Amino acid sequence: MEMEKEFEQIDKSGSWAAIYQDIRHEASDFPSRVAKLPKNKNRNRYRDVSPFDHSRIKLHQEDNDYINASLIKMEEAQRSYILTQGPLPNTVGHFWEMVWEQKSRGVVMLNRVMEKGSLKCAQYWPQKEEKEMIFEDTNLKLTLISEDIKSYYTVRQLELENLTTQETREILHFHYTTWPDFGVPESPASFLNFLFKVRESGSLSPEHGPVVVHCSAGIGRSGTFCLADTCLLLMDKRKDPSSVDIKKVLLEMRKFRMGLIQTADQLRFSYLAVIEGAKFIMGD
Ligand SMILES: CC(=O)NCC1(c2ccccc2)CCOCC1
């Protein structure tokens, strides 16, 4: 079926939970043996969210190459994304090592450091220009260059230096700051505006390594971001945009990381975002 009318048909019939459970039943199951090794317990935020072995990002290190991060490679859309958990106190150096080694231009953050009164990820970037951060375990230096605070999101320019080689690179930090502590946003308008700002920066384009996207577990909000982006790109590429099947795209992405889209409300919000986004692209 088309999307917008499949949408109204699920709303009127109140069957979002049944649709979402079908997705959960059909999703791929692949091994994640490296994630479950005892030496990696303090590298995982949640025991039930792990990268598959076949798609995990490897650190360029011979001691321990493990990080909780996955490469999502979308062949028809010609887009790739790295989806990862919010960094932990003992993985902030690994996180920036990955950004460096994978040649990423942008980092997309969809959570606040504290939500619901608890810590959802480490404070992994510097908050003042004159107070830089040094990660001694991976030999990197990170400096805040500029910060632009808007009503729904903040964009930061960061300098990452590889202290071994003295090479430097500019990294863009895109921080969506207004996702509610409970539920999903009422309108997708600010989320779509944010997606378009990431696109306009070049961070999603083939001349760079894959964008790094995270929330707390790296599967819920993070899944919504890449699902919406890929669906809108396919609607632009194909002769028949009504052929794009958001459930099929989501199942393809779940071949590369488990659990993408965590609730039926996140599934409905993804439909809403793609539907509204397709009107703004055109031609409008
Ligand atoms: C190489 C280059 O063009 N550097 C430009 C600046 C920069 C530095 C590092 C990260 C991002 C931006 C831009 C504004 O700050 C001053 C330097």
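For this deposited structure, the header notes the method as X-ray crystallography, 1.7 Å.
Even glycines carry a Cβ here, placed using N, Cα and C.
Quoted from Swiss-Prot, the note attached to the mutagenesis of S50 to A or D states: No phosphorylation. A coil conformation is recorded for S50 (mutagenesis position) in the three-state DSSP classification, outside any helix or strand. Of all Cβ atoms in the shown protein chains, 22 besides its own fall within 10 Å of the Cβ of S50 (mutagenesis position).
Among the mutagenesis results in Swiss-Prot, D181 to A has the note: Substrate-trapping mutant. The residue drawn here is the original one. Taking a C-beta cut-off of under 8 Å and a sequence gap of six or more, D181 (mutagenesis position) has these contacts in its own chain: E115, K116.
Counting Cβ atoms from all protein chains shown, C215 (mutagenesis position) has 27 others lying within 10 Å of its own Cβ. If you look up Swiss-Prot, you'll see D181, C215, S216, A217, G218, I219, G220, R221, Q262 marked as substrate binding site.
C215 (mutagenesis position) falls outside any helix or strand according to DSSP and counts as coil. Here the residue is the original one, but Swiss-Prot notes a mutagenesis experiment at this spot, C215 to S: Catalytically inactive mutant; abolishes sulfhydration.
Summarising the annotation, Swiss-Prot assigns active site, phosphocysteine intermediate to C215.
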Subject >> For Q262 (substrate binding site), nearby residues of its own chain (Cβ under 8 Å, 6 or more apart in sequence) >> reply: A217, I219, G220, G223
Subject >> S50 (mutagenesis position) versus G218 (substrate binding site) - Cα distance in angstrom >> reply: 10
Original post:
Which number gives the other C-beta atoms within 10 angstroms of the C-beta of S216 (substrate binding site), all protein chains shown included?
Top reply: 21
